[PDB]
Amino acid sequence: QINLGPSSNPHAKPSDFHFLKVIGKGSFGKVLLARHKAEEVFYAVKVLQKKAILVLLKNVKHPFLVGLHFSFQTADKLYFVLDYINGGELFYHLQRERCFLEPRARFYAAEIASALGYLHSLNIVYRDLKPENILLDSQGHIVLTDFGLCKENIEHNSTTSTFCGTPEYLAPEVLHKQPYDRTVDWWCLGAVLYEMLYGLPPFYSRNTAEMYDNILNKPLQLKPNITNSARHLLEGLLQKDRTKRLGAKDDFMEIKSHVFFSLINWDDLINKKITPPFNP
Ligand SMILES: O=C(O)Cc1ccc(-c2c[nH]c3ncc(-c4ccc5ccccc5c4)cc23)cc1
């Protein structure tokens, strides 16, 4: 038996679920579309094998983090019942539109920002924010797929391909392989916003090794057609030196109070009062 925390359900079994189709295979297992036999509703169920593991689960609730309903385990597998977020991946919409308008992009960046800031206040670092970790809900609000699995305890192939790697934003410090502090999430935020405005990740290249080389050595070139506030924020968030990066000295308060997010009422944002610019 593995300790799963307060969300643990000693009664729940795989026999309670009707699995329909595979949702998505990640680094830490597989996610499947399942309909509860009794309750008659749809859940995204993440399954991870117990032989893959070498104080493991710490679920955090937030209007912009996916909700963990309960968790259960068999002799071989672990199950994590999550909200089925149906609005589709944010970056699917991005591809279909080539890029986002600034008010649109700000909205999404702001919702992600708040969730990251809240986690840091509880001494939790997101570590590896990816476009595949960002979804919109039925209404059009940002939902992050991370629910609290201790990632530094799961055996998985992190092997990187030569051309056309898995979309991910590796900060300069992560490439040097230095411990994750909060400021790594701010780089990821900046990279998410960069891609939202420009259509591709910062320092992008078809060659993965060339891409890493850019991240480390090539100066951040921001093309025109974005506002000064957007320009200044990206310059701040995509600082290669993490002691100079925006949100180094005062974390979320540096992002929250930035001129780019002037139009954001953060109280209304968490309370989902600002209606999403796009409805799925
Ligand atoms: O597996 C990993 O490591 C990382 C990871 C990835 C995803 C999720 C995830 C939790 N809940 C979810 N609900 C829905 C979806 C989802 C996916 C594709 C869709 C395509 C079209 C329309 C709706 C779609 C919905 C994905 C999740 C959790 C962990």
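Following Swiss-Prot, chain A shows residues 82-135, 149-374, kept in their order.
This deposition comes from X-ray crystallography, 3.1 Å.
Note that Cβ sites are derived from N, Cα and C of the backbone, with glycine treated the same way.
Other Cβ atoms within 10 Å of the Cβ of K106 (ATP binding site) number 10 in total over all chains. The ATP binding site annotation in Swiss-Prot covers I104, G105, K106, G107, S108, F109, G110, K111, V112, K127.
All protein chains shown were included, and the count of other CB atoms within 10 Å of the CB of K127 (mutagenesis position) stands at 24. Recorded in Swiss-Prot as a mutagenesis result, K127 to M carries the remark: Abolishes enzymatic activity.
If you look up Swiss-Prot, you'll see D222 marked as active site, proton acceptor. Just so you know, the Cβ of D222 (active site, proton acceptor) picks up 18 other Cβ atoms within 10 Å once every protein chain is counted.
For the mutagenesis experiment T256 to A, the note given by Swiss-Prot reads: Low activity. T256 (mutagenesis position) falls within neither a helix nor a strand when secondary structure is assigned with DSSP, and so counts as coil.
Under the heading of mutagenesis, Swiss-Prot lists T256 to D and annotates it as follows: Low activity. Here the Cβ of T256 (mutagenesis position) has 9 other Cβ atoms within 10 Å, regardless of which shown protein chain they belong to.
Experimental mutagenesis is annotated in Swiss-Prot for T256 to E, with the remark: Low activity.
Under the heading of mutagenesis, Swiss-Prot lists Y298 to A and annotates it as follows: Abolishes interaction with NEDD4 and NEDD4L. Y298 (mutagenesis position): 15 other CB atoms within 10 A of its CB, across all protein chains.
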Between C-alpha atoms, which of these recorded positions comes nearest to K127 (mutagenesis position): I104, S108, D222?
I104
Report the residues of the chain - excluding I104, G105, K106, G107, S108, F109, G110, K111, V112, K127 - with C-beta within 8 Å of the mean position of the site's C-beta atoms, for the recorded ATP site, in sequence order.
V128, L129
Could you tell me which of these binding-site residues, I104, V112, has the greatest number of Cβ atoms within 10 Å of its own Cβ?
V112
Straight-line distance in Å that links Cα of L135 with Cα of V149 while 13 residues remain unmodelled:
12
Expressed to the nearest Å, what is the distance separating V112 (ATP binding site) and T256 (mutagenesis position) at their Cα atoms?
26
If one measures from the C-alpha of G110 (ATP binding site) to the C-alpha of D222 (active site, proton acceptor), what distance in angstrom results, rounded to a whole number?
16
